[PDB]
Amino acid sequence: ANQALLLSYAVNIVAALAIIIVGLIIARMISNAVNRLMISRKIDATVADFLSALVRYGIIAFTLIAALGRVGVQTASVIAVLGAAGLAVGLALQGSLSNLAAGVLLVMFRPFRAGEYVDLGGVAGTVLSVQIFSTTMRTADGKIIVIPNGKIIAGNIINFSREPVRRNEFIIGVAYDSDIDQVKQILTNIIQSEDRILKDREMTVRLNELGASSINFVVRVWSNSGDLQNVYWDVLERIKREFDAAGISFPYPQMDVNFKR
Amino acid sequence: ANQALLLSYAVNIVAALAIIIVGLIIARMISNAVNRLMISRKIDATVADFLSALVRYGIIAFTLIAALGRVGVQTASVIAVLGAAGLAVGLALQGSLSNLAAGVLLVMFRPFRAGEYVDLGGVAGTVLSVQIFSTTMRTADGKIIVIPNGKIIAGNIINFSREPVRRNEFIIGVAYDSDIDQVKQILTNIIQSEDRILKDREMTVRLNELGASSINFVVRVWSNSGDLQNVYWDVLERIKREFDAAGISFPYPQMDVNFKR
Amino acid sequence: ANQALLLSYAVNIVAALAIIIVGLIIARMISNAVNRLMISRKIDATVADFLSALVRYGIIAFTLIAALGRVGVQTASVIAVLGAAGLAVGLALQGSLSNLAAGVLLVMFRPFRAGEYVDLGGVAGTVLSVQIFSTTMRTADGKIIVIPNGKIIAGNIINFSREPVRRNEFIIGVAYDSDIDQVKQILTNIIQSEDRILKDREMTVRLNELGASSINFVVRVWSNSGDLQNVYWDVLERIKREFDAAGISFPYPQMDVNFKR
Amino acid sequence: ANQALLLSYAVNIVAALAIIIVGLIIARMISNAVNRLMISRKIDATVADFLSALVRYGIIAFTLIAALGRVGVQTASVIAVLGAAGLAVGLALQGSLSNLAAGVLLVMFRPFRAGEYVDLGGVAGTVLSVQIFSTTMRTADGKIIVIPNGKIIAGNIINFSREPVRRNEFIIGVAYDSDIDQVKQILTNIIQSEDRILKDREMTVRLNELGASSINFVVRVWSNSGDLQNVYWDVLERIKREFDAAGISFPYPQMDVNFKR
Amino acid sequence: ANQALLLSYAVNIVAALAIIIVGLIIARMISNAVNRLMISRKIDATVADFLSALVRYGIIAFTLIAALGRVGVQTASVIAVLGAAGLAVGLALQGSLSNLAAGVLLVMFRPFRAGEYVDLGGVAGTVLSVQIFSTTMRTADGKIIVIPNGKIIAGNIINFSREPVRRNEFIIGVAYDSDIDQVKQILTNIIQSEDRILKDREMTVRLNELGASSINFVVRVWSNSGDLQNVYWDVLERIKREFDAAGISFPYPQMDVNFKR
Amino acid sequence: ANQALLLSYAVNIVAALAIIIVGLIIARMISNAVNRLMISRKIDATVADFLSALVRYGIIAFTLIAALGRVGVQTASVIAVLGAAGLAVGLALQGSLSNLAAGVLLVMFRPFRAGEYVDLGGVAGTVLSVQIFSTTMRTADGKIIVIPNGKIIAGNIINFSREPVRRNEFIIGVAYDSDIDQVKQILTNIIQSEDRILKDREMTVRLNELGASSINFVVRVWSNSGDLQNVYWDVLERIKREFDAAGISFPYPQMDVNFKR
Amino acid sequence: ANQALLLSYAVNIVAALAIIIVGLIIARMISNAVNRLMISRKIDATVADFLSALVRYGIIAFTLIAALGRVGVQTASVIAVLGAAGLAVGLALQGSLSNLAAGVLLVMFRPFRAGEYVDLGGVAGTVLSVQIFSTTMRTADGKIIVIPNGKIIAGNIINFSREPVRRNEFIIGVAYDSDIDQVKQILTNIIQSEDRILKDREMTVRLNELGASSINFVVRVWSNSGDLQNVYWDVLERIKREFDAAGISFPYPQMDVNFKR
C-alpha cells in the first residue's frame, strides 16, 4: 500500500526495459549505418564484418550493463574486466598506432621525399611513396623494401641526395721505394685534368698511413652528387693507366722469408 | 515494529537470493549455449572445456559479488583483485593479440601475396598463405618456415618479385698487366651478344677497385626477374670461356717474397 | 533516548561481527575443501601448502576489510595497497602466463607435432611432446632440450619434415684449366645415374662463381626427405671417384710467388 | 541548541580519537607479535628491523588517514600518492618476484634434478640444488655458478643426462690420394672391434665433405652417456695408431706455389 | 499528481536536451575557431583535417555521455573504454613525446651547438641545426644524417670541437735490428722541428710494444684542433723521408721457414 | 533567514580555513623536525634541501586540495595529475629501487662474501664490500670496479673460491711422428712426481684431438684452489724440460708445398 | 513558487560563475608570478613561454571542469582523458627523470669525483664535473664525452685512480731453444734493478704458456698508479736491450715447410 516503494520499483523496471530496447535498436541502426558507409567505399569484407561484430557487441554490452545497473545490480566487476580487456587491446595495438604516429610525423616533417636516395637503418634505395603505416623504397638492385615507420623514426635517417655536393675518397697503394714527390704530383695532375671535380672545394692528396706492405695515399675530391660514381671510376682508371705508364707499380702483399737449413 | 527496517532487510535478502539464483541459472544456460555452438563447429575438446570453465567461473563470480554487494558487504578488494588478474591476463596475451593485429594489418594492406618471393627478416622463400596469427613460406631448399606476424611487421619486408626487372652484379678479377681496353671491350661484346639483357637500361662495365692481388671490374646488367639466375650463369660461363680464349688469366692470390740468407 | 542512533550503531556492530565470523568460517571451510581436492589428486606438498596459505590469507583479509568498512572505517589505502600488490604479482607472473598462452596457441594451431624434425630458434631435433608450459625435443646428438613456449612463438619455427621433398646443394671445386664441358657432362651423368633423385624437378649443374683458387660448380638435386643425407653422401663419393678416374684434380689453396733476390 | 549538529560533531571527534588510538595500539601489538615470530626463527637482524619499521609505518599511516577521513578531511591525494608508491615498489620487486615464480615452476615441473648434467644458457655443470630464488651448479672445472631462476626459465634448458644414450661425432682428415675404400674399411673395423659402441643404433662411416686441403670422413657412433668421453678417446687413439700402421697420413695444411723469376 | 516526480523528470529531460545542444554548438564553434587559427598559420591540410575531426569527435562524445549520465544511464563502461583508448594513444605517442622532451633538454643544456664537430652514437659530422624532434648534421663525406633526439640523449655524446687542444698518436714500425737510440732521436728531432706542435704539453716518444714482426714506437703530440690532420700528415711524411734517408727500413710482415726435404 | 543554509556555509568556510592553517603549521613543524633529524646525522646539504622542499611542497599541496574539496570545488583533475606525476616518479626510480632490492637479496642470501674471488658478469676480482646499491671489487690488475646490484642479480654469479678444489687443464701439442706411449708415460710420470696434485681425484692423460699440424694431449689435474696457478706453471715448465730432454719436439705450424715450374 | 528549487539553481549558477572567474584571475596572477620569477633568474625564453602556456592551460582547464561539475555536468570522460595524457607525459619523461635520479644518486654516493681517471661503460677519461642530468669527461686524446647518468648507473663503473697501487703485465716471447733459466734470471735482474717497482708486493716471473711459435713469459710488477706507464715503457726497453745483448732473439712467426716435388 506504500506510495513510494511499488511505484519506484515499477518505474525502475519500466525504465530499464525502455533503456535496453532503445539501446538495442540504436545498436542495430548504427551497425546498419556503419556497414552502409563502409560498403559504399573501399573496405575488406571479412575484416569489416569482424569490426562491425565487435563494435555491435561492445555497444550491446554497454547497454546491458547500464540496464543492469539501473535495475540495481552492481556491475563493478564487469567494468573492471572491460577495462582490463581495453588495456590488453591497447597494448596489442601499441605497435600499429606507434607506426601510424611515426608515419604522420614523417609526412609532416618531410625528412625525405619521393625520388630521393636515402638510407633508413642500413638499407639504401630510392623512396617511392610514404604511406600511413609503412614506406616503399626500391634498392639499387631493384628489390622492393617495405619498412615500418616506427623503425624509421627510431634510428638514423641518412639522406644522400639532400646535399648537391658530395666527396669521394681514394685509397691508392704504392710500393715503399716509389718516389713520394712523383706519385703526389702525378695524382695532382690527374685531379687537375678533370673538369667534373669542383675546384673551390678542398682537394687533398696526402700520405695517409704506412701500411703493412704498401703506403696508402688518400685522395679526396668533391663533386656534384649526380656524377659521383662516374668521376670515381674515371679517376681510378686514369690513376691505373698513369701509374702503369710512369713505372710506379702497385705492390702485392709482400713478405720476406728468413731461409734456414 | 518499524515499517521500514525489517521490510527493507527482507526486501534486500529476497532480492539478493533472487539475483544469485537468476545469475546461476543464466550462467548454466549460457554455458550450455556456448558449448553447443562450439561443438557444432570446429573446436578442440580440452581447450574448449578450459575456456568454458573459465567463463562460467567468471560469470558466477560476478553474480556472487553482485549479490554480496546488494546484501551490503563491500567488495572493493575483490574488485581490485579481479582487475589485477585481468591486467595480468592482458599482459600475458599482449603477444598473441599483437600477432593477431599484425596479421590483420598484413591482410588488409597486402605487402606480399601468395606465390611471391619475399624476404621477411633474413629468411627468403615463396609465400604460401597468410593466416591470422602466422604465415607459412617455403624456402628454396624446401624447408617450411612459420613466422609470427608481429615479427614480420617489426623489421623490413623485402619483396623480390614485386618489380619485374632486377639487376645482376658481376665481380671479375683479372691480372694487373692485363689490357684494360681489351678486357673492357670483351666484356662489352659479351653483354651485347646476350638477348635476355635489357638494352634500354644502363649496362655499366667499369673498373671498380684496385684489389690486393687483382683488379675487379664491375659489370651490371638489368633483366626480368624470371631469368636472373639463368642470365647470370650464362654470362659468367661466357666470360670464363672468352677470357680463356683471349689469353687473359684470372690471378690467384699473389704474394712476392724477399728472399734472405 | 534516540530511536535511530543507538539502534543503528548496535545493528552495525552486530552485522560487522556476524560478517567477520561468517567470513572466517567460510574461509576455513573453503580451505578444507581445496586442500581435500588437491590432496585427492596430483599435487606438491610444500607448494600446495603455500598456495593454500596465500588464498586463506587473501580471503580473511577481504573479510576483515569488509567488516572494517561496514563498521565505518575507510579502507581506501588498504584497497590501493592490495591493488598494487596484485599488479606486482601480475607483472611477476606475466612470463609464466605468456608461456602458458603460447603453449595453448601451439596446441591449437599445431605448427609442429610429435616425431617431426623441426628447428625452433637455432636448435634442431625431433619433437617428443608439447606440454602446457614448455616442449621437449631430442637433438640428433641425443641431448634433450626443453624450450619455453614463449620463446617458440617469438621467432621463426622451421619445420624440416613438413614437406616430403627437399633439395640438396653441392659445392664442387675444380682447377681453372679443367675442361668445363667435361666436368659438366660428368656431373650430369652422375646425377642421371642415381634413382633416388627426382627427375621431374629441376636438376641444375652450372658454374656458380669464380673463386680465389678454384671454380665452384653448383649441383642441385631434389629428393624425398627420407633419403636426403644418403643421396648426398652417395653423390659426393661418386663425384670424388669419377673426378679421380677422369683426371680432374681438386685444387688445393693455390698461390704464386714472385721470387726476388 | 541543535540536537543533531553538536551531537554529530562530538560523535565524529570521539570516534576518530578512538579509531586512531585503537589503530596505534593494534600496530604496536602486531609489531610485537611479528618481531617475536621472526626472532623465534631464522632471520637477519637489520633486514628484519627494516621490514618491521616499514610495516609499522604503513599501518600507522593507514590508521591516520582513516581517522582524518572520519574527521572529514579528504585524503584522495594521500591515497593516490600511496598507490604510486605501491606501484613503484611493485615495479622494483618485479625482478625478484619473477625469479621466485620461475623457481616455483622449476620445482613443480622438475625439468632438471640434483646430480644431473645440464646446460642452462651457455654454462654446463652438475646441478646441486634448486632454491627458491636461484639454483647452484658446479662446472666441470669445479667453479660454482649461481643462476637466477628467471634467466633459466627464459631461454633453452639443455639436459645432457636425461637420455641414457648419446652419439659421438668424429672428423677425420686424410690426404686426397688416400684409398677411400681402405680408409672406410679400416674405420669400420675399428668401430666393430669396440664393445661399448651400441650396435643396434646406426654407425655411419661416410665421406662428409671435400675440404680445402683434406677430405673429412664423418664417423658417428652411439653409446651410453656414462662412457661417451672414454669411447671417444679410445676410438680416436685407435684411429691414429691404425692409420699410422696402414700408411695413411694425416695431411698438414697444404698449399702449392707457382714459382716465378 | 505528485509534485516532485513528474517535475523532476521534466527538469532532467529539459536539462539533458539543453546540455547536448549547447555542447554541440560549442563543439561546432570551437572547431571553426581552431580551423581558422590553423589555416591562418603554417599547417598541413590532411593532417589538420584529421586532427580537427578527432577533436570534434572527442568533444561530441564527451557531451553525449554527459547528457546520458544526466538522464540517468550509467556510462562507466564508456568511461573505461575511453580511458583504455587514451592509454593506448599515450603508449603510441610515447616515442614522439620522448623525442620532444629530449630535444627540449638538448636545447636547454646545449651539449652541442651549430657548426661544432660531434659524434652522436657512432656517426660524426658538423651540426647544422637542432629542431624540436630531430637534429640535422652533415658528415665529412657530405651525407646528411637526421637523428631522433631520444637516440641522442640515450648513449654517449662525443664533442670533438669543444676542447681547442687535441692529441695525435703515431704507430711507427721499424725492424728489430734497428738502433733504438737512433730512431728515438730521429723522431725527437722531427717532433722538435715542427712549430704547430705544442711544446708545453707532453711529447712522448717511447717504445710501445714488441710486435710479431716489428717494434712499434708510440709518438704522441698535442696541437690545436684546427691543425690536427695537417700536422699528422706532415709528421708522417717527414718520418717516412727521414727513415728512408737514415737507412732505417720499415719491415714487411716477416716469417722464417725451416726447410725440410 | 534560513537556519541551515547560511549556518552550513559559515561552518564550511571556517572549517576550511582551520584545516588549511593547521596543515600549513603542521607542514612547517614537520619540515623543522625532518631537517633537524637529517642535520643531526650524515646528510648532503643540497640533496637534503631539495628533498625537504619537495616533501613540504607535497604536504602543502595535499592540504590545499583538501581545503578546496571541503569548500566544494572538485579536485579530481588535480588528483589525476598528482597520480600521473607519482607514476612518472615511480617509473624513474624503478632502476634505483630495483638495485636496492637486489642488494637486500644479496645481503640476505650471501651468494658471495668479502675476500672471495668471484666473477660477476664477465669481470673477475676479489669482493671488498657489498653496500645497499652497489658492490665494490678489486680486479687482479688492481682496478676497482663498482657494479650495480641489479646487474649482479641478473645474469650468472660465478664463485671461484667457494669450492676448495679446482681442476687445471693442459693442452700439449706434439708432432705426429712422436711416440704416443712415450709421451703419455712421460706426462704420467710428471703428474705422479708432483705432490700438490690430488691423487684421489681423476688424473686424465689422453689424446684429445687430431689438430691441423699437431696432436693435442689433454692433461687434467685437480688441486686446492690456493695452489692452482703455481701447480700449473710448475707442471708446464717440467713438461717443457722433459720433452726437450726426451727428444719430443713441439711442432711449429706445419705446411707442405707442392712445387711447380 | 518552490523555496528550494529556484533558490538552489540560482545558488549553483552564481557559485559556478564565481568559481570560474576566481580561477581565471588566480591563473593569470600565478602566471604573472611564475614568469616574473623565471625572468628574474636564468631561463630560456621560448622554453619558459612554452612551460608557462602549458601550466596556464592546465590550471584554466581544471577551473573550467570544476565549474562544469559544480553546474552538474559529469566530467568523468574529461578526467579520464586528462589522466591518460598525464600517463603519456610521464612515460615520455621517464627517461629524463631516471637520468635525474641517477645523477642525484651519483652525487650522493660519489662513486667518482672530479680529476679521477675512470671508465664508464667502455669510455675512459678524466672526470671534469657531474651535473644533474649528465656528466662531462675528457678522453686521453682530448675528446669531450657527455654521458647520461642513467647509462652510468646501469652497467659497471671502473675507477682506475681509486687505488694508489696498480699492476703491470708483460708478455715476452722468446724462442723455444732459449735457455729458460737464463731468460728468467735476466728478467729477475731487470725487475730488481728498478726502484719504482714495489718490492713488498708479488713480482712473478714465470713461463705462462707454450704458444704456436714462441714461449711467452709473464712478468707482473706492482707500482704506484702515477708511474705505471713510465715503468712499463722503461722495463720493456730494458728487456729489449738486455735480450739483444745476451743473445736471446725474439722469434718471428715461424713455420716449417715439407718440400715436395
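The residues of chain G that appear here are 19-279 by Swiss-Prot count, in order.
Placement of Cβ uses the backbone N, Cα and C atoms for every residue, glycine included.
Listed in Swiss-Prot is the mutagenesis experiment G:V40 to C, G or N, annotated as follows: No detectable phenotype. Quoted from Swiss-Prot, the note on mutagenesis experiment G:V40 to D or K is: Normal growth stops, without cell death, due to increased membrane permeability to potassium ions and protons (permeability tested only for D substitutions). Under its mutagenesis annotations, Swiss-Prot gives G:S58 to C the following note: Readily forms disulfide bonds with cross-linkers, suggesting that individual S-58 are only 3 Angstroms apart in the closed state, versus 33 Angstroms apart in the open state crystal structure. Among the mutagenesis results in Swiss-Prot, G:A158 to F has the note: Decreased conductance, due to decreased diameter of the channel portal. The residue drawn here is the original one. Looking at Swiss-Prot, you'll find the mutagenesis G:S267 to C noted as follows: Provides biochemical evidence for heptameric structure upon cross-linking.
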G:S58, G:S267: which of these mutagenesis positions has the highest Cβ count within 10 Å of its own Cβ?
-> G:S267
DSSP state at G:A158 (mutagenesis position), helix/strand/coil | coil
Where the distance is taken from Cα to Cα, which of the mutagenesis positions G:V40, G:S58, G:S267 turns out closest to G:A158 (mutagenesis position)?
-> G:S267
For G:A158 (mutagenesis position), the number of other Cβ atoms found within 10 Å of its own Cβ = 12
So, in DSSP terms, is G:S267 (mutagenesis position) helix, strand, or coil?
-> coil
In sequence order, which same-chain residues at least six apart have a C-beta under 8 angstroms from G:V40 (mutagenesis position)?
-> none
State the Cα to Cα distance, in Å, between G:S58 (mutagenesis position) and G:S267 (mutagenesis position), rounded to an integer.
-> 75
Should G:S58 (mutagenesis position) be counted as helix, strand, or coil on the basis of DSSP?
-> helix
Under 8 Å Cβ-Cβ to chain E, which of the mutagenesis positions G:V40, G:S58, G:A158?
-> G:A158
